[PDB]
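Asks: The structure under discussion is supplied below as structure tokens; questions concerning it will follow.
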Amino acid sequence: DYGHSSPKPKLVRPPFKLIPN
Amino acid sequence: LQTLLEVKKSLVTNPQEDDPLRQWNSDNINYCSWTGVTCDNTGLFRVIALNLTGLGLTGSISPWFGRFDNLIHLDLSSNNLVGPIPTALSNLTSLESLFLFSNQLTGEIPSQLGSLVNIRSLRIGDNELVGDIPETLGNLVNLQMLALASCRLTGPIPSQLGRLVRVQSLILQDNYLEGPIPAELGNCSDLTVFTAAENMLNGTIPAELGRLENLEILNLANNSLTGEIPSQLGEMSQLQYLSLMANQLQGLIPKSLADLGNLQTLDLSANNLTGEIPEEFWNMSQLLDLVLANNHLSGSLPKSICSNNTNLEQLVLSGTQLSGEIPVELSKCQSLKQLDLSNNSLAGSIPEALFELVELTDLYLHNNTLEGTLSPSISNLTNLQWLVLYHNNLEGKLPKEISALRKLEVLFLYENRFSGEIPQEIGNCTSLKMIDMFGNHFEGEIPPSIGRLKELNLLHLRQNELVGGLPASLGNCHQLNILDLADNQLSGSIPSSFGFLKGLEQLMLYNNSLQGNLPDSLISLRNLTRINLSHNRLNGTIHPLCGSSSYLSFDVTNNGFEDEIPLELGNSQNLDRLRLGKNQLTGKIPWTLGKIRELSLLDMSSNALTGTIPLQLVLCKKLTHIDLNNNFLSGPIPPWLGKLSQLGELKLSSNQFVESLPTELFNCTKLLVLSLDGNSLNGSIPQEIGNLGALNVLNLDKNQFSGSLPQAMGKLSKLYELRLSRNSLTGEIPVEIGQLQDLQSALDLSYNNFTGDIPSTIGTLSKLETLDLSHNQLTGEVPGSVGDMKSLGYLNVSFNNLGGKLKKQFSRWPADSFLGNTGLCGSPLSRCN
Ligand SMILES: *[C@@H]1O[C@H](CO)[C@@H](O[C@@H]2O[C@H](CO)[C@@H](O)[C@H](O)[C@H]2NC(C)=O)[C@H](O)[C@H]1NC(C)=O
Ligand SMILES: *[C@@H]1O[C@H](CO)[C@@H](O[C@@H]2O[C@H](CO)[C@@H](O)[C@H](O)[C@H]2NC(C)=O)[C@H](O)[C@H]1NC(C)=O
Ligand SMILES: *[C@@H]1O[C@H](CO)[C@@H](O[C@@H]2O[C@H](CO)[C@@H](O)[C@H](O)[C@H]2NC(C)=O)[C@H](O)[C@H]1NC(C)=O
Ligand SMILES: *[C@@H]1O[C@H](CO)[C@@H](O)[C@H](O)[C@H]1NC(C)=O
Ligand SMILES: *[C@@H]1O[C@H](CO)[C@@H](O)[C@H](O)[C@H]1NC(C)=O
Ligand SMILES: *[C@@H]1O[C@H](CO)[C@@H](O)[C@H](O)[C@H]1NC(C)=O
Ligand SMILES: *[C@@H]1O[C@H](CO)[C@@H](O)[C@H](O)[C@H]1NC(C)=O
Ligand SMILES: *[C@@H]1O[C@H](CO)[C@@H](O)[C@H](O)[C@H]1NC(C)=O
Ligand SMILES: *[C@@H]1O[C@H](CO)[C@@H](O)[C@H](O)[C@H]1NC(C)=O
Ligand SMILES: *[C@@H]1O[C@H](CO)[C@@H](O)[C@H](O)[C@H]1NC(C)=O
Ligand SMILES: *[C@@H]1O[C@H](CO)[C@@H](O)[C@H](O)[C@H]1NC(C)=O
Ligand SMILES: *[C@@H]1O[C@H](CO)[C@@H](O)[C@H](O)[C@H]1NC(C)=O
Ligand SMILES: *[C@@H]1O[C@H](CO)[C@@H](O)[C@H](O)[C@H]1NC(C)=O
Ligand SMILES: *[C@@H]1O[C@H](CO)[C@@H](O)[C@H](O)[C@H]1NC(C)=O
Ligand SMILES: *[C@@H]1O[C@H](CO)[C@@H](O)[C@H](O)[C@H]1NC(C)=O
């Protein structure tokens, strides 16, 4: 299905820190 | 003629009993009354327009459509139709609208469509059409709209498509078209929106596109165009939108683009652009979105910034290698909703003026070098939803004013130097979904107010200095996926209200001072994925944690957990790592671990487990590490351990294992540590142990082994520690031992029954730091190479039956190294009488 023809630029969403597990 | 044709394709567009076109039967014979059809308004009958969209049709399009020489609008859009587009629509020269979009159509676009020169709008996209775009499309000079997007079309944009002088919208995005963009489209001069995004254009952007005075939209994002951006595109003065993101563009950003007075969004992120941000951009009043992230730009924010940016809503300059401090001048962009300066090399403090930006919803300052304090002025940004400051060197207390931010959703402060209490009013930020403060120096209690945060799905306070209890109020944060309070100074019990976190997947509480029983309510946590309670003072049974299946890693090392290991741990087929070491667990190892196909590391050391190793663990073919030290395990070393081809470390020491070593075990060619000391293993040592060519550590101490020592042990070229002490070995030490050149940490043969000479070849052990042969029955003189040993630090040969004058290499070894040998005299001992 069809995509927007000129979308408004959206921010990246940055991560929470984790590596312990 | 035409009322035959109308009922004709209802046969091909609906091969079924059920007709959305039920009205199309010869029984109601005036076809103009029918659903979806429109006949001429002039009384000559005949069909001018057909509108069938949203009907849900699943059939095919047929060549009988072409028979209508009076059709002007054909709309079959937004169904589920199948098959090719008939080239027979060649014949409908009267057509002015052709809408086939959002079906499932196949094939190439018919060459013969070029003969429909009286067509005005053509929309055939959102299909699975597969061919190259036919060059005949340039014939359609009357065309105002052309949409070929979201299909599977290939090849270059036809350059003899510049003949379409009057097209207003040209839509080609989401295909596989390739090659250069033609200069010839400069001649399409009423063009106003042009998108070829999400394709494979591999040329450079032609400068001839400045020609298009009326172009308002340009979108070539997500392509692979190269070269420099033509400064001629500044001439496109009606432009409002430009995006060239996600290409391979090079060069300095052109300074002309400030000449586009009507420009509302400029996006050139994710290219190889360089140079500084032209200061002309700061005079662009009408701009809303400037995003230039992830370009190898250079320089720093000049104090010219926001000089005339009155309308600007979103400024994104992350990953642009910017330097310097944040300008106080940036608070002139009073309209700004989203500021992103992250992933740069910015320094200094956060300017107090930046909390003049009262319309901000998102503030991104993370992964810079910023120092200073977080101002209590943060309350003024009352609309803020994401505040992201991690990986800076901010310090000080955290403002109690942070509690005025009732719309705040994400609070990322991790990897700073913040200090002091978390604000007791933090629960006022009811919207919060994620809080991460890891790595700071926060102190005092965790706010009970946090239990107000119903939306909270992540809470991460790890590596701080927090003290006091876990607040029962947190049991009210029902949407928590990850709760991580590890590496703190927390005390008291886990509250039974945590049983209310029914959706929690990760629970990390390790390295604290938590105490007492787990509450029975934790059985309700059946979605748990990773738990780590290690290094606490919890007691009672671990049964309440096995209400979940689907564990991946389960760690409780170093606690005071009692009773039997739950067989229910077998429920987690995907459990990679199981650690129950250093507890007070009892009973046998559970057989059901054989269900854990994915088990790789098993640790149950320093408990009070009894019985034997269950046969069923042979099912855990992925096991690389077994650690069962310091339990009360019994019976033989089970030969099925040889089926664990991946086993790298097997630790079975300080148990009560009781018989001979199985030959099977040496099929574990990947073993690097095999320590079986402190058991009661008996019998000889097998020749096939040399099969362990990768072995680094062998420790058979404090067993009761027998017999002579195999010549094959010289095969373990990578072994750096060898311990066989406090056994009853009987032979003479083999000359083959000198081949163990990598021995370093110890060669311990003490408290056995070895006889004969010490082999001269031991002095060949270049890197060995400690050699102990005490308490044997060895004979003769010590070969002197043994005293010269380059790396040797400890030597003891006491309580043997050696003799003679010690070769003069043995000076400044102590007398204690040669004790108990009657008949031995020399440099460190008494003179030879
Ligand atoms: C800043 O840099 C980081 C790391 O280079 C980027 O973080 C990635 O973000 C995406 C989207 O959230 C995640 O899928 C990745 O896991 C993150 N880490 C990595 C190593 O890729 C981030 O995109 C950059 N930009 C911003 C605004 O944070
Ligand atoms: C841009 O794409 C076209 C098409 O893929 C490439 O043109 C090919 O060039 C090679 C020689 O390098 C010829 O042998 C082929 O016949 C051409 N056509 C095809 C379809 O492969 C062109 O090389 C690409 N340019 C860049 C810079 O990547
Ligand atoms: C901080 O930002 C820098 C620069 O954005 C990151 O370093 C590079 O990140 C990119 C992803 O944007 C990688 O492709 C590079 O390999 C990284 N190194 C270099 C030398 O460019 C860094 O990862 C970020 N760190 C954190 C903690 O987010
Ligand atoms: C067909 O009908 C829909 C509404 O059902 C309308 O939006 C559309 O413009 C009509 N005509 C054409 C040619 O699409
Ligand atoms: C069409 O484009 C070419 C490109 O070189 C240009 O020379 C020509 O003037 C254009 N056509 C007209 C009628 O101007
Ligand atoms: C570009 O690529 C991203 C990621 O694939 C996508 O989300 C976006 O919609 C694409 N198009 C534009 C115009 O950003
Ligand atoms: C900002 O730019 C706009 C462009 O239309 C202009 O009207 C306005 O006078 C400019 N203001 C300043 C201070 O440059
Ligand atoms: C924020 O609001 C306070 C009022 O409580 C005001 O004193 C302050 O000046 C405002 N912001 C800045 C950046 O000064
Ligand atoms: C926070 O919530 C409490 C309880 O409703 C209220 O008394 C207080 O005024 C609120 N705002 C601040 C800034 O503390
Ligand atoms: C557990 O996880 C599954 C899959 O992610 C989800 O459908 C289910 O609702 C979750 N249960 C709870 C109580 O959160
Ligand atoms: C904390 O975790 C570290 C991780 O290396 C561990 O060595 C230590 O024993 C734990 N306990 C304390 C009190 O540091
Ligand atoms: C478990 O810890 C609690 C903490 O107060 C203590 O009272 C109890 O005696 C402990 N039980 C065992 C078996 O260690
Ligand atoms: C000890 O070894 C002998 C043979 O070496 C074997 O017959 C015996 O069963 C083993 N165990 C005990 C308890 O004697
Ligand atoms: C082995 O060494 C021990 C040392 O305590 C000794 O008592 C025992 O007699 C020795 N056995 C033989 C066969 O020499
Ligand atoms: C060597 O071992 C004996 C006991 O076997 C001990 O008395 C002596 O001190 C040891 N010498 C050194 C230097 O450690």
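Numbers in chain B come straight from Swiss-Prot, and the residues shown are 27-859, in order.
Cβ coordinates are placed from backbone N, Cα and C, and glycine is handled just like the others.
Swiss-Prot documents B:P160 to L as a published mutagenesis change and attaches the note In sgn3-5; altered CASP proteins localization in Casparian strips. In Swiss-Prot, a mutagenesis experiment is listed as B:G287 to R, annotated with the note In sgn3-8; altered CASP proteins localization in Casparian strips; when associated with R-1101. Experimental mutagenesis is annotated in Swiss-Prot for B:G719 to R, with the remark: In sgn3-12; altered CASP proteins localization in Casparian strips; when associated with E-1150.
Set these features in their place in the structure for me.
Replies: When secondary structure is read from DSSP and collapsed to three states, B:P160 (mutagenesis position) falls in the coil class. Sequence-distant contacts of B:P160 (mutagenesis position), defined by Cβ-Cβ distance under 8 angstroms and a gap of at least six in the same chain, are B:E134, B:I135, B:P136, B:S137, B:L139, B:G140, B:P184.
Secondary structure at B:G287 (mutagenesis position), taken from DSSP and collapsed to helix, strand or coil, is coil. Listed in sequence order, B:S263, B:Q312 are the same-chain residues six or more apart from B:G287 (mutagenesis position) with CB atoms under 8 A from its CB.
Its own atom aside, the Cβ of B:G719 (mutagenesis position) has 13 Cβ atoms within 10 angstroms in the protein chains shown.
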Asks: What does DSSP assign B:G719 (mutagenesis position), in three states?
Replies: coil
